[PDB]
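Input: a single structure, listed below in structure tokens.
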Amino acid sequence: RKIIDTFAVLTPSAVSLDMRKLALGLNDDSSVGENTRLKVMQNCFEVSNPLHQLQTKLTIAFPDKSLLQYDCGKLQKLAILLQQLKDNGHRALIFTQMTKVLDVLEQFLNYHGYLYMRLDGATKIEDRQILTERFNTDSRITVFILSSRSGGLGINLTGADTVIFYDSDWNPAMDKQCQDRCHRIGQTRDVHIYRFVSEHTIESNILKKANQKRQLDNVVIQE
Amino acid sequence: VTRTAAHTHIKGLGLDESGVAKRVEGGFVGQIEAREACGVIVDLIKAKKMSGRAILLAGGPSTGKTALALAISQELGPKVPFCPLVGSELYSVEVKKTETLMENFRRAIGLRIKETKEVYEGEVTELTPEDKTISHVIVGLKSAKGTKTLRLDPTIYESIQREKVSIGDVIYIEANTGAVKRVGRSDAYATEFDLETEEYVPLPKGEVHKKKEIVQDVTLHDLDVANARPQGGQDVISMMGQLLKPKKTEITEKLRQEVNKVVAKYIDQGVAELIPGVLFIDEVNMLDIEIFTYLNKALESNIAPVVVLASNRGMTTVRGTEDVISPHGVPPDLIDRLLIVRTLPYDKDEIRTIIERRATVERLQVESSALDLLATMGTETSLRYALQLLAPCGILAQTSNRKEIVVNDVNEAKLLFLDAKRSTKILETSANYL
Amino acid sequence: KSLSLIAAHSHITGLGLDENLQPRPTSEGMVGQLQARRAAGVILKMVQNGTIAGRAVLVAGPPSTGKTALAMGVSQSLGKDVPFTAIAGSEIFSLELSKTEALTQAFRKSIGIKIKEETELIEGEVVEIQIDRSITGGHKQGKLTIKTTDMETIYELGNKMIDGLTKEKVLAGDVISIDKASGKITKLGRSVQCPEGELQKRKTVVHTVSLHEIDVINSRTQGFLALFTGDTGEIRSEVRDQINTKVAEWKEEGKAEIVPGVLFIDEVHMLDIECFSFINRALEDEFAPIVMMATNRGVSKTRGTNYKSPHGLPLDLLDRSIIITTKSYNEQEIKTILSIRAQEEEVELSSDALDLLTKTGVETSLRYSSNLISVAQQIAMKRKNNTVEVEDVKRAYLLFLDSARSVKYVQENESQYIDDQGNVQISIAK
Amino acid sequence: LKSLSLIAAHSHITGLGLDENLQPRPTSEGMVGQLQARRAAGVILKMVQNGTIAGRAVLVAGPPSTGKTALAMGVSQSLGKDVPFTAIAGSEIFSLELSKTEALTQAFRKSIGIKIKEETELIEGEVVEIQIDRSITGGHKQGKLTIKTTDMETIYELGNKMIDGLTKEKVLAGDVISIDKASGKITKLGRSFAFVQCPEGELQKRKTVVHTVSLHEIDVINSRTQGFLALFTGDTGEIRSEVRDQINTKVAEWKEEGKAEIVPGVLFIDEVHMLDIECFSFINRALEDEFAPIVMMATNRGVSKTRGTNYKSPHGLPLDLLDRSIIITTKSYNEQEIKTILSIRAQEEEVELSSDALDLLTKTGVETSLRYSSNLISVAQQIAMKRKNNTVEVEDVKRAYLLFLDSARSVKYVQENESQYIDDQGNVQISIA
Ligand SMILES: Nc1ncnc2c1ncn2[C@@H]1O[C@H](COP(=O)(O)OP(=O)(O)O)[C@@H](O)[C@H]1O
Ligand SMILES: Nc1ncnc2c1ncn2[C@@H]1O[C@H](COP(=O)(O)OP(=O)(O)O)[C@@H](O)[C@H]1O
Ligand SMILES: Nc1ncnc2c1ncn2[C@@H]1O[C@H](COP(=O)(O)OP(=O)(O)O)[C@@H](O)[C@H]1O
Ligand SMILES: [Mg+2]
Ligand SMILES: [Mg+2]
Ligand SMILES: [Mg+2]
Ligand SMILES: [Mg+2]
Ligand SMILES: [Mg+2]
């Protein structure tokens, strides 16, 4: 069932409906009688077949749980560096901009099976300090998910050693604060800060136009 | 990383807007007439009006006929359907070669359609008859943003009984097709049991009823197989309809008349657009005389598009005939409706640019002395022997830890590997059939 | 709206003959071949007469003469309601089907049967619908009102009228047209509809069905599935004999009238001798359609025997058949054919390009010029003008080579091309 | 371990036996001699182990008793696991239900495999007690049991399918289970005290599973549902090429997404001389495809007439096949190498031989053939075994020589007795006078 469920992809994209009824002769009007189709449809209705997995797998192409990381260019090398930081014994922070990547990142982190805690504007005030002290103390939580405006401005997280940026709109002072939440007084290990920039996109033009202009301020991205 | 097998160095013909072909452009050196004339064939397929035109490519080995076939197949683009085919492949024992030949003529053509379908999804609340019955089931799908109840056919209800769903399971139901997929138990019942084989999926966001439009392309031969035999279904009558007679048969002309009748009705509604394609037949000299004589009437037919042939012979005997001697292995009536594009050979410097550009695509570094030696082997043994020996020189460079191809590596390739004429010269001297 | 792109046989529409059967020089796409078009008009009035049967005709000639185009003109001038079967000579060779029974299948496919009957129809606008059923029992009781310009009445409905009325959605504004014998409903328009006339009218319906369809239908029940899927073959002849007596009884009773169709076989030269003797018997049957043959080859050896029979056919076939021959064309008729192909392809040509295209059409062939007229408009189209110049015809001549020129190139380059014994010089030196 | 291995002609050859500089040793890994053939075969071995190139055909030719099939056996043995190797015959493609071209395409799809990996969770621990709860009339079972290990001991409540698999398959408190969450099936591995079980480690662990599947299997599976029954019963054939084209774009998309990695396998065809010209031109096209494995051919015949044509083409193959292929040739062996091969066949067959029996067996191996001596070494230990000693004497080799006759000796006996044997025209003298 696993090889069938994983290796059956293609679908017969062209079909004619109501041809299955006519090929056997059982329809609303035919040369056969009235309860031939009824007794045949009932004896068919009782008899089962073990090929229903291949039938349902071949009728509709199943968009299974694996395509969360394969449809995203940023999620291709993200799990590789999370495995590399897992094997080296490091903790990481993730800072995003909008909340629509937070639930997708929660489904990805639940897919790869780590221990995480999310902090954003949808949480309460009571769970915030307990979720802060849970990550600051020695635990098994590797990744701690935050946001830019809510939890990446004034907290004192000294546990993590890695900052991961998915997207950065404003970076003369604003994105510097998010990576400065990690680097604090209570850190004795060096901070490795990564950044996710795509290829031949707008984000590829932002840092390329900012490298020549020494990264003062961006106005209009046009290329 | 990147697999290169006698191809992938050609990104098309590489012609200008005026028509004049460059000397070095797009993995091609020389061959101006076949590339520019091949671009005239490319525009001829881009006309979407011509049909019945047959242009064979005749030449010797290592001259660039199949490379020109990948040049026109790459110059047309993915939107134009390309059907690679060999004349040795048309022999079949299930049906005749006529059905495979005319069927391939229906395989070359394409037709893109646009259609909208309805999408229903939600958590199953009640499975109950209406109030009185003949056994139908109202399925109350609880989505996130809405709650709606719908009445279904007994066949899709039978597939619902097949999926073993219950109260509180997220399903996926398509309106026009009737296929049923289960996503899993909803997240509200995750705390009912501590361990369960059924995975827990969240509730689907959005409405209950959803619509979208697809620009899906599907070939006309795929519509012919869809008009010929039953493919599959989820019921017993459809699966036994498949299992009873799945052996493919010949197709009558009236079936194609109804297929292109409703296809012509779809192009009268403005929904679809008819685009011709390319059937490329390899090794036409291997064809029988029956396929040639059906190609005579088949090129007189209407839907036969621009077909490109490739024959590598001359005044030889046709297969299936005893005394008939004709050029290219093609009968003179089929050769009269054919168009011949003569292929030009290559000099020593052009062999040097073939080995050079093939070496740059192969990402190997060749020194100038080994480049001139591979040029002399290109002008002594063959082109395919030098292109065949590009890789073992880099292998011996890897074993000798060198990054460039040297004289001793290609001479060691001359000692470890022999060409045609050394093999014949060795096999001329025999003690007991050497 | 028969599907019509640009074919080689698209411009020929009808035979183009007068009432005295003398053909015009330019008429209905066919120019030249006066005797072939006149004799083909004799075949046309032979099918239109229908009093005789069991006759075979043959159209022969050299290539680029249009014997297939002449039979296309006969099939186009034949009109509708008459069956025309155009099969290939190598089409009868099959593995699941025998060649003789497939030839008998074509001989049954050529002739059709017209059967007519009368049915009643009630078409009128719906005012309101008032059905009546029960929450537990069933037994629906339908009532609705049908209205037209001069009639407005309430019709009570039965069980099957509410079965078809509830399996197919309909409204008060929606307008139906009901057949009494068929029992199915035609929901035509809603309040398209704008109807006139009487409410209940009776009209006649006519159906055309060939004898092959009745043969596979009366073979077995799954012969209808074999009629669509094509998995038929080797029918018992008791269906053919009792179907022949049943068709003759339908002709004697006046119920069913038949239409004598035409059977056209393309490339009849490479046919088996068993099919030859089978035609030699089957031409003498009662229900035997007019057969037109196009022998395309020359004098050679017939398939199935060792001797070289003349014409590629045995003399038993050619004894009971008539033969029409075609001749070559003049220089002016090639220019006229290229002019009417310019009118069919919607291509505007110049005078000098038509003269040079006529000269290279005389020198090489008709088909090469008939494709150079197509590509010349596109070499002209790359220069962004619709006018075709002589430079486009010269470029299209030097690019697209003739068969005899590359025969000279093959004979000059025989070391390059592979020989009969498989020897080939794939190198340059030594 | 435990691939089924009796004494074969190709059993002693285990690996190619080459050094890091690809120069072959005289005696290494069962292969003695043929330095250029083993070095070039090592170039093919690192060509498969490189995997950056494809669409290449090679040919191994030579006289009989040279071991070109043994050289390809050494390449397949030095190839190792996880790489598919397809060894088919030249006359195997001729079938009545299957066309020869589509069977050759089936072999070309059988040669290349795909590795796909995923991660699953597993809970393994000792059971303390089981306490299910159902009803005598209603149903709706409610299971509870306790799972214990060295550092964890907890009670797990069960669902409906856990009691379905827990009652379909008999289990006890003493019996120990290992449950996968995604699969839902139970592994009753061991039992406690009167089994194996003695477990360590954590309770719930996640491990990765890797599956290897060739492209031909995906081709017949994506053909239809009963293509799996045709995958086991072998009633497949003549698949539509839309499965091959959309499967090629799907495999290329899986390579672009990084989900599925493929392994370039080797296609070996034995006795390729008697092949049809349609398969020859089909190889001439199919060698230029993108997903084209490395093809090794062993042309075994001589110069003769090709099947399907009338002319005598050289090599038994057309030049279009031999133009795009590389050719390795083998030579005859010396007198010492036959004694070395018979010595390593004595080591493979576990046969103790004397020096004089090895010298006379080497002489009759030089005179007649390699195979006759390679069977006389087998029967000589049994003529020795009838004398109840393991030592092989020269009398056993002489008796095995006078009993088992060579082909040329009975050719002389046939030519001396042509009146006894039946002639070409069926004439035979079955009488004496
Ligand atoms: N003009 C050219 N430029 C570059 N490479 C060429 C050219 N002509 C031929 N080749 C190379 O020669 C190889 C074999 O030629 P091929 O097309 O197989 O010849 P044929 O069509 O006669 O069999 C191809 O891989 C192609 O890359
Ligand atoms: N009388 C005619 N009028 C118009 N076109 C003709 C005529 N005769 C021949 N042709 C041309 O000849 C071509 C086809 O010749 P065809 O019928 O195939 O010859 P054959 O039957 O001998 O092979 C068509 O493109 C058609 O335009
Ligand atoms: N290099 C070698 N090392 C050991 N044994 C060999 C070697 N070459 C050939 N042989 C022997 O040759 C036999 C195989 O011969 P084979 O290759 O079948 O002959 P052919 O080439 O005529 O098919 C095997 O029994 C094997 O022991
Ligand atoms: Mg502060
Ligand atoms: Mg080729
Ligand atoms: Mg003709
Ligand atoms: Mg007679
Ligand atoms: Mg062998």
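Quick note: numbers on chain D are straight from Swiss-Prot, i.e. 14-207, 221-459, in order.
Every residue gets a Cβ built from N, Cα and C, even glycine.
Residues or ranges marked as ATP binding site by Swiss-Prot on the basis of similarity to another entry: D:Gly75, D:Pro76, D:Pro77, D:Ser78, D:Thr79, D:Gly80, D:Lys81, D:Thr82. If you take the C-beta of D:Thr79 (ATP binding site) and look for same-chain residues 6 or more apart in sequence within under 8 angstroms, you find D:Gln47, D:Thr356, D:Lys357, D:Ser358, D:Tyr359.
Under DSSP, D:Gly80 (mutagenesis position) is assigned to coil, being neither helix nor strand in the three-state scheme. Experimental mutagenesis at this site is recorded by Swiss-Prot as D:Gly80 to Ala, annotated: Growth defect at 37 degrees Celsius.
Cβ environment of D:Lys81 (mutagenesis position): D:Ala50, D:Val73, D:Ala74, D:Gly75, D:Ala324, D:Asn326, D:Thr356 lie under 8 Å away, each six or more residues apart in the same chain. Per Swiss-Prot, mutagenesis D:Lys81 to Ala is noted as: Defect in snoRNA accumulation. Growth defect at 37 degrees Celsius.
Mutagenesis annotation in Swiss-Prot: D:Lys81 to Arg, described as Growth defect at 37 degrees Celsius; the structure shown retains the original residue.
Neighbours of the ATP site: apart from D:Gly75, D:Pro76, D:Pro77, D:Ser78, D:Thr79, D:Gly80, D:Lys81, D:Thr82, residues of the same chain with C-beta atoms within 8 angstroms of the site's C-beta centroid are D:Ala83, D:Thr356. Long-range Cβ neighbours of D:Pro77 (ATP binding site) (same chain, at least 6 residues apart, Cβ-Cβ under 8 Å): D:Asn326. Counting every protein chain shown, the Cβ of D:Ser78 (ATP binding site) has 15 other Cβ atoms within 10 Å. Candidate recorded positions: D:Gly75, D:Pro76, D:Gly80. Fewest other C-beta atoms within 10 angstroms, D:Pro76. Ligand 8 lies under 6 Å from the Cβ of none of the recorded positions D:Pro76, D:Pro77, D:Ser78, D:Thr79, D:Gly80. Long-range neighbours of D:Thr82 (ATP binding site) (same chain, six or more residues apart, CB within less than 8 Å of its CB): D:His23, D:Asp296, D:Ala324. Each of the recorded positions D:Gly75, D:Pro76, D:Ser78, D:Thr79, D:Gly80, D:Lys81 was checked for a CB under 8 angstroms from a CB of chain B; the ones meeting this are D:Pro76.
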